[PDB]
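A.B. asks: First the structure, which I've put down as structure tokens, then a few questions once you've had a look.
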Amino acid sequence: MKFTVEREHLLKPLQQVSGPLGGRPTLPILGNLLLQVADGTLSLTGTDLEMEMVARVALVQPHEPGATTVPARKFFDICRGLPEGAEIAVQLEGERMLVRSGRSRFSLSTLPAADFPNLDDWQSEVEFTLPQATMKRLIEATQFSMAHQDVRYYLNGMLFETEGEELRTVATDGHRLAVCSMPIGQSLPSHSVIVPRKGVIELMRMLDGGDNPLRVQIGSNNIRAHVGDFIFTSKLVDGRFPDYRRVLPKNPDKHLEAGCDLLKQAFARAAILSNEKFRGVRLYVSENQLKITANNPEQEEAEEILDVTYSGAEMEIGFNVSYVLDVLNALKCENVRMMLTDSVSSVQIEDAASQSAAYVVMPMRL
Amino acid sequence: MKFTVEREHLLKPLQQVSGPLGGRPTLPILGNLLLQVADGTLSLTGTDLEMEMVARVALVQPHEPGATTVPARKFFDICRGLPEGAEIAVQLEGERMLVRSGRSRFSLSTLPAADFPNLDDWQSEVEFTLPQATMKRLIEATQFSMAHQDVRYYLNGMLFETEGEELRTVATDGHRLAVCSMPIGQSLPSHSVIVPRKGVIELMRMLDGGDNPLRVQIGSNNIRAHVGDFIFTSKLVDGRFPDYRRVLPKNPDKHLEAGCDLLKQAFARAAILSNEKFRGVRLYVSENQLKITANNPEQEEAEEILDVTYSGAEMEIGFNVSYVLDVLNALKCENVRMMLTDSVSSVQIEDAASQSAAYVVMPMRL
Amino acid sequence: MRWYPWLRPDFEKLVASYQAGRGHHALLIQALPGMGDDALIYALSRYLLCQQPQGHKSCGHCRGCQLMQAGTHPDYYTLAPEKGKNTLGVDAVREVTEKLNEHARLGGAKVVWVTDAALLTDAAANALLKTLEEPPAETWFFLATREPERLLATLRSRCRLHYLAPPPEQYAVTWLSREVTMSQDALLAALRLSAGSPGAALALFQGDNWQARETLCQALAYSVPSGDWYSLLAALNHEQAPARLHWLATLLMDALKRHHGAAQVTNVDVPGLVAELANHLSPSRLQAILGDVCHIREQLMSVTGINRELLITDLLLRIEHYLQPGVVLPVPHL
Amino acid sequence: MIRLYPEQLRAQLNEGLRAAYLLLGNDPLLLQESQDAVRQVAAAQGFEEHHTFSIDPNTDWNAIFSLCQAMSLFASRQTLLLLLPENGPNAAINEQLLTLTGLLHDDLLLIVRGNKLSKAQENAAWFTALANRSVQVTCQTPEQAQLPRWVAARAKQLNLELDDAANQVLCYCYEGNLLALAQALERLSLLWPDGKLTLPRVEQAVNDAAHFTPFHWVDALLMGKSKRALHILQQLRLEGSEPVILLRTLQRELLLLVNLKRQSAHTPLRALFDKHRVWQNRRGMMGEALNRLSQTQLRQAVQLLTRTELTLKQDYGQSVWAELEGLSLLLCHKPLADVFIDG
Amino acid sequence: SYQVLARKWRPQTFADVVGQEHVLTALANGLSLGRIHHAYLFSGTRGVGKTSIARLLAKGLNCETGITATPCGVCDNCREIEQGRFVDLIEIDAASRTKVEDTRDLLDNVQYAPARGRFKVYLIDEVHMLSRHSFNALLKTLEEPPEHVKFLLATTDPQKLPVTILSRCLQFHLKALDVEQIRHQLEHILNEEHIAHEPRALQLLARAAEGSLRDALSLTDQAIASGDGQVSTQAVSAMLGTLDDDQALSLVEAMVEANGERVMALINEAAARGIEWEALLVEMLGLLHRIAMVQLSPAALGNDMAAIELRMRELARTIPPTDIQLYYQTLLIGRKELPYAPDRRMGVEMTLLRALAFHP
Amino acid sequence: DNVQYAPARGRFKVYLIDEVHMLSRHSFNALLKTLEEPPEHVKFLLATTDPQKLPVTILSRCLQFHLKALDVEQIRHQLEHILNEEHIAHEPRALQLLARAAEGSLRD
Ligand SMILES: Nc1ncnc2c1ncn2[C@@H]1O[C@H](COP(=O)(O)OP(=O)(O)OP(O)(O)=S)[C@@H](O)[C@H]1O
Ligand SMILES: [Mg+2]
Ligand SMILES: [Zn+2]
Ligand SMILES: [Zn+2]
């Protein structure tokens, strides 16, 4: 059993797995990396008691099945010490692994592989595949509304909802809702799950928007995604995410269309003089008119007027300018449609070109 | 009060006046810039009490004379955030300032101009024009030697002495004195004033190699510089700069002329091969020989031998490598002459061709 | 930790509840020190986390059992005070609750072990109350405390209380005799001293506590006739002062019971000292001194950072003052 | 290797300057005046540089080395002052000091200021090396007994006239604050050029600005002067000093006294003092404290101290100073029925 | 999924709650009349219906059919509140959210309109754990909040809160449930659960509940687990360590008649049988109170103790009332200090010896 | 920092600080200078339930007004007046009980 490795190909999975790993795992073996070999491939796996990230790479040279554990810090130091572009020779000899660096031999502590918290068997409840572009678009549309730290634990993640041919992502923090749904091409059972903050953040920072589609399988408790040679699995929460249909306005009569660029520029210009902490603005909407006003604790008034299309009455709506700016930034379209009922009701934002995504903002009451 | 300008003309002067003005202000009004329109010119002063930067712009619209103070940060943000090419019309209503730009309106709170710290009517003791090149040369020649942090507050800056048709700058940090003189061309009364480090730094920042004649006004305790339509006023640091006349050796009979580039590369090699701190390098100069040795009692002596053009008496002096390196960097030429009296004396460095600037350094006792 | 024989029945009972799926999510074990409640909690957690349990005992070879042996199970979030401290903060409870807030990695059950709820801070206990009221599905808690009365009323209300009674006195005596080779009188004295909880008596024998008790008894024997109780401080000033105060209180109680007439005494190993203490002091003096000793022991235990030697010498001086005739003796009163 | 005092340091400077100087002690005024005199004598000799540095691990040493190995561009024979840390030199500071002694140059005038070193800190390589040319000026603050003579000498040097009452008032108002004492003397001299300072003169232009330490309070309680104990307690309270350190310092001596009194029934005092290895100067003080109070006291005192600690760190009140002054009065020859203090 | 009786039988309507008639009537009348306050503080002992009543009020306020005194419990919002999902019902733990940022964001998000319901209910639990600065910052919100937020405050003891908080909140004192109410609720729950039960067992469990119904349900679950799924008198007695015999009376007689050896032997055998010491002290206190009552009025004695009537009567004829009061006082003192004693046995023995010291 | 600016529309820029005793000692010392010599268009209205916690300098820099706990009769009269204005039936004994319950705080 000889392990021959190339430094250039070795680099990348090691960095990806060591990313989540910290300086102090708080356990003797949690920071250790599980290296296993089966058939003609080897998998390098890392866990932090709440996720598992495994990179699988094939080989050409013969070998035998096995599994072992290697410290991450010492392994990284050994890799760094070796000259770039060299070959790494590892041997499983007794209780201590033997690494041959040229004419030098070094002994590294080894621990049993049966003690590594890794899944031996996996069961999937709903499985499918999608291009990375679909997931990237959905997350970019929905994640910015995700809550960071709220007592309502169910509201600090993202709801993945698969219904028939449609896949949807929903997020909210009690003040703003972002929903993004579109077809995937294959029918699926009506299943809804919640992915936490860390899962979505890791998926985003790991996703590269490549042409190779990734497969996602969601079991009873966990969600696993395999893209290319990487597989990342996290554990869900199932906090019974609130139904997104109700929070949406019920038949909003007052609809107004505006230019996305003009509206975003107007809101950005208003935000400078708005309350730097509350960040509240007022919108006087009237016939083909939108007057944006902002005040400061120092009584600094900022007013601007925008020409839009609107056939409703005159009303005044309070908003958080930061949330509106985030929605506009995540929108990235030429036209924006705002639907509302009254000053004391949530206001919905969509695009006329495509309704695949929608957002809802809760107004300000003083 | 009323005027109208273009944000293109105000983006630069606002940045200039608001540049030095940073952090919290000692007095609230010091956090506000004073803008005054009169006789077709708008002057904005970003006073910092110790320093005052005034930027003047031309007004062609039908303005109205008047002065007022307004916070610099938010006004600059308002000017910058408007669409490119938009014209800004400013008016005063009551105690507030109204800013109009096309369809956008803003209101700002303004303090009375009376409470603004008035620039006293002190008459300049010595006023004179000067080209930018001479001032820049003087600053470059007499800025590396001033102490950055010294208990003697008067040594932090450098002393400008005007005598007859001559302006001289002397800088020191307790070990070396660099003195550079330039004939003004106009006879002026004798006067010496110390300019602080920050003042000279701001002055050299203002220099841009333009054709505008830089007018310098030296007062009892204030130095003012006019460049085109920009004014920079600083408060002279008090104290009494030590006289440089006594420092200059009378008859340094021993002379050493050598290629400036050769000494530069020798010092660079010594420094890179003697990166260890402390232990000033000892140079033994002899007939057509210069051996620089590291004083490090622990590190191996990285002795370096060069063939200088010296043919006088031989001696070893324990100089500081960084000091001589900086002094030679300040004198960028092909040849350099150093004159000394004996083992214990102040060696004076000068250009073998030019002698206007003198670099009287002293050896580090060993 | 060790699994003592007397844990066999109670465990076999508790697991039976979990065998039926009706086990209580919050379990509070009321066990004295040395009763091995930690072993019981560990066995219950092992059974709960076993993937393919057989009968009552865990299989020992499934993934859950392997992780338990390795002590790195993603579930099983234990709560305990820091090694350098003696109390559990609210931050630890917060992070453990956050970890429990989501599904188990193995898909089985999540277990939470509070090593000692008595050390739990008021804020920490109040934070734990919410998760204890309505734990997520397949979430189990295993608290432990010597005196449940010391815990908050709410926290005790949430939990299902299981009292781990000690074995019969003869059984504990013979178990200790088989374990430690020492006179049966000393074993019985230690068992009665440890509230009849074997293991705690075994721990006392294992350490130098027995020699400390002998030294304290000799010092008290010297002091009682001469009346120089101050010398007792030499045998009392130590990091284990509460235990020594408990020993002194038991000696005084034995002397008082001998005065009132009794057939059994906790400190059976020293009949002479008990007899001398009972003879040389009146029952009122014995009662006053015993009450003072218990009060000072309670003050030392409850109060943090109190000057040990100062309190001990104050107690000794007050005891000497009581022995003086004509001095009013205080009586306990709420 | 000459140990001197600031009073006679002027003559030592006049007869000739020394290569090494170091001021060791705790008195601020004496240290300041010695430093000023040395610096003025150096300036008269022709030393224009007065570099000052504070020893601390955060502070660097490259500047110090460069300045000690280099002269001044417009001066010569520099002078360097080192402010030792309050705790004292450590191993790194010892290495730095011996390094400085290694390359020390005659033209450099070395001055050192800081708290007086201990016996363990007294011996060192740099200290022994400098001993060949070291003059150390003891700068301790004079005791209460030495205060009246010191202030009388200070006033006489200022050509003033002080009577016994004025000397006592000055000692009471500025005990341990000799800097404020000298400032008050200067102020009184300015106010009354005649130079005769009677009791009304001093008393109408003085303020209570004395500074003390808990050891002084314990000493006052041992002596038994109620007025001094109350005054020092007031000063410590106004200084913001926490009562925990006072309680601990009192407790140590209280336990020592209790042990001595209880074990002195049939044991010679000398043997107990030798075994306890207490300060020789404190033997008579401990004897006076022991014979001043009997076993009837030292019992309510301990109970009172325990009650004070409990009410301090359990009730977290602000009446701790009242209990402290009550205990102070108790330790003196006072009735102190203890019903008020709940001893 | 199986749930404990406390979670299973949490009231879901204003009629399912037992006791606390006054507060329920006040809440129902306020909801019906529309005179609803913005701050409801609930004060009372544990296990009396703080969270239950707060959640019922939240459901009534947030019901989709308007503000109703008795919420239906079937709406989307009603069901979400019942399941702890309603976003507008923010359940905050005071102990956890003591940091400055927590309260600052708590009072900063009030301006945002409710996501789903008509009121953004804030259910703050154990409000007495909040810091003083938290109360000071929240005074303004508690005084004049916007007309879309209601603060529901729950605390075991209200006196610890700042007086201003009590001033700005409507205080509802949840009375501790009596023995009869607890017994009736347990009987109803067991009947609805198809579990056989004996009247003696229910009475003992209600007595041991100490006025808290959650504790009663926990004890019932413990008996069910230990009682092989049967609430039997013997099983409950064994679980609770209740003497319900003449041992307590014999020990009281020995204590009154001095005879320390008898008291020590009784305590030794009681410890051997492994009984609950607090139960023994409570039994002694009850016996002493009964003796005092019969001394005052002989007719105040029941027939349950008929087998021990005459002997008990003898005490009423032999012990003067002052001695009875002394013994009761000593037993209560022992009760107070029993938890803090080095051992339960030591505490009981000290109490009994102190009582023995007393004599005519 | 913003005190110097003129009031928006009102004739004075009144400040009303609630529970001023909660301010730290450093905050009080910083506030001392503005309290002694505030701008002519600025008024401070401090309020606190416990005035003994304030520094002596703060107390001397401002006019103190110690509101007294309202009398039971005054509380009863106010309750009767408001109930009569709201057209609500009431009984004298109920008002007496309510006034007794409210020690001196009319809000209670
Ligand atoms: N008044 C009551 N009416 C009906 N059931 C009650 C009552 N009080 C308690 N319970 C039961 O006990 C369970 C939990 O008690 P709670 O309703 O939370 O009382 P509580 O006062 O909130 O408890 P605390 O104070 O948080 S320990 C409920 O789900 C009910 O099953
Ligand atoms: Mg509750
Ligand atoms: Zn198993
Ligand atoms: Zn409903």
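In order, the residues displayed for chain E correspond to 2-361 in Swiss-Prot numbering, which applies throughout.
We read in the header that electron microscopy, 2.7 Å was used to get this structure.
The backbone N, Cα and C atoms fix where each Cβ goes, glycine too.
Annotation source Swiss-Prot lists ATP binding site at E:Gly45, E:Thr46, E:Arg47, E:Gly48, E:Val49, E:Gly50, E:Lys51, E:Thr52, citing sequence analysis. Summarising the annotation, Swiss-Prot assigns Zn(2+) binding site to E:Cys64, E:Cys73, E:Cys76, E:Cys79 and lists experimental evidence as the type of evidence. Quoting Swiss-Prot on the mutagenesis of E:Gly118 to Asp: In dnaX2016(Ts); present in both isoforms, unable to grow at 42 degrees Celsius.
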A.B. asks: Which of the binding-site residues E:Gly48, E:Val49, E:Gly50, E:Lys51, E:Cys73 have a Cβ less than 6 Å from any atom of ligand 1?
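C.D. replies: List returned for ligand 1: E:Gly48, E:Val49, E:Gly50, E:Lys51.
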A.B. asks: Report the recorded positions (E:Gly48, E:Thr52, E:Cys64, E:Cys73, E:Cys76, E:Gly118) that meet this criterion: Cβ distance to the nearest atom of ligand 4 under 6 Å. Use sequence order and write none if nothing qualifies.
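C.D. replies: Those recorded positions that pass the cut-off, since their Cβ is under 6 Å from ligand 4, are E:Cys64, E:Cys73, E:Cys76.
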A.B. asks: Within 10 Å of the Cβ of E:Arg47 (ATP binding site), how many other Cβ atoms can you find? Include all protein chains, please.
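C.D. replies: The answer is 21.
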A.B. asks: Quick one: of the recorded positions E:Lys51, E:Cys64, E:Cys73, E:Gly118, flag those whose CB is under 6 Å from ligand 2, and say none if nothing qualifies.
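C.D. replies: Those recorded positions that pass the cut-off, since their Cβ is under 6 Å from ligand 2, are E:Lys51.
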A.B. asks: When you measure from the Cβ of E:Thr46 (ATP binding site), which residues in the chain that are at least 6 apart have a Cβ under 8 Å away?
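C.D. replies: For E:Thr46 (ATP binding site), the qualifying residues are E:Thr157, E:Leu175, E:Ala177, E:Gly212, E:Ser213.
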A.B. asks: Could you check the binding-site residues E:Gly45, E:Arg47, E:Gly50, E:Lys51, E:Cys76, E:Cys79 and tell me which sit with their Cβ under 8 Å of a chain C Cβ?
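C.D. replies: Among the binding-site residues E:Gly45, E:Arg47, E:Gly50, E:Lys51, E:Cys76, E:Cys79, the ones whose Cβ sits under 8 Å from a Cβ of chain C are E:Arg47.
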A.B. asks: Check E:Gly118 (mutagenesis position) against DSSP and tell me helix, strand or coil, would you?
C.D. replies: coil
A.B. asks: Whose Cβ, among the recorded positions E:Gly50, E:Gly118, has more other Cβ atoms within 10 Å than any of the rest?
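C.D. replies: Answer by Cβ density within 10 Å: E:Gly50.
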A.B. asks: For E:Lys51 (ATP binding site), what is the tally of other C-beta atoms lying within 10 angstroms of its C-beta?
C.D. replies: 24
A.B. asks: Neighbourhood of the ATP site (E:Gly45, E:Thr46, E:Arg47, E:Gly48, E:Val49, E:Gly50, E:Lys51, E:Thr52): other residues with Cβ within 8 Å of the Cβ centroid, in order?
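C.D. replies: Once E:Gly45, E:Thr46, E:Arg47, E:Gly48, E:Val49, E:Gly50, E:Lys51, E:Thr52 are set aside, the remaining close residues are E:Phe43, E:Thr157, E:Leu175, E:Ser213, E:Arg215.
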A.B. asks: Tell me whether E:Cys73 (Zn(2+) binding site) sits in a helix, a strand or coil according to DSSP.
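C.D. replies: Assignment for E:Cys73 (Zn(2+) binding site) reads coil.
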A.B. asks: Can you tell me which of the binding-site residues E:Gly48, E:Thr52, E:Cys73, E:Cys76 is spatially closest to E:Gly118 (mutagenesis position)? Compare CA atoms only.
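C.D. replies: Considering only the listed binding-site residues, the nearest one is E:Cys76.
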A.B. asks: Cα-Cα, whole number of Å: E:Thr52 (ATP binding site) versus E:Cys79 (Zn(2+) binding site)?
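C.D. replies: On Cα coordinates alone, these residues lie 15 Å apart.
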A.B. asks: Between the Cα atoms of E:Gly50 (ATP binding site) and E:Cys64 (Zn(2+) binding site), what distance do you get, rounded to the nearest Å?
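C.D. replies: That comes out at 20 Å between the alpha carbons.
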A.B. asks: Relative to the mean position of the Cβ atoms of E:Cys64, E:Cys73, E:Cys76, E:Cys79, the recorded Zn(2+) site, which additional same-chain residues have Cβ within 8 Å?
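C.D. replies: Neighbours within 8 Å of the Cβ centroid, excluding E:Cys64, E:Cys73, E:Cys76, E:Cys79: E:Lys60, E:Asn63, E:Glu65, E:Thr66, E:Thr69, E:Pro72, E:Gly74, E:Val75, E:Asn78, E:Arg80.
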A.B. asks: Specify the count of other C-beta atoms within 10 Å of the C-beta of E:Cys73 (Zn(2+) binding site).
C.D. replies: 15
A.B. asks: How big is the gap, in Å, between the Cα of E:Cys64 (Zn(2+) binding site) and that of E:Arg47 (ATP binding site), rounded to a whole number?
C.D. replies: 28
A.B. asks: What's the CA-CA gap between E:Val49 (ATP binding site) and E:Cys79 (Zn(2+) binding site) in angstrom, rounded?
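C.D. replies: Spelling it out, the Cα of E:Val49 (ATP binding site) and the Cα of E:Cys79 (Zn(2+) binding site) are 22 Å apart.
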A.B. asks: Non-local Cβ contacts of E:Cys76 (Zn(2+) binding site) (under 8 Å, 6 or more apart, same chain)?
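C.D. replies: Non-local contacts for E:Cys76 (Zn(2+) binding site): E:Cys64, E:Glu65, E:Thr66.
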A.B. asks: List the Cα distance (Å, whole number) between E:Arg47 (ATP binding site) and E:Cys79 (Zn(2+) binding site).
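C.D. replies: Counting only the Cα atoms, the answer is 25 Å.
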A.B. asks: Comparing the binding-site residues E:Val49, E:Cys64, E:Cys79, which residue's C-beta has the most other C-beta atoms within 10 angstroms in this structure?
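C.D. replies: Its Cβ has the most other Cβ atoms within 10 Å: E:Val49.
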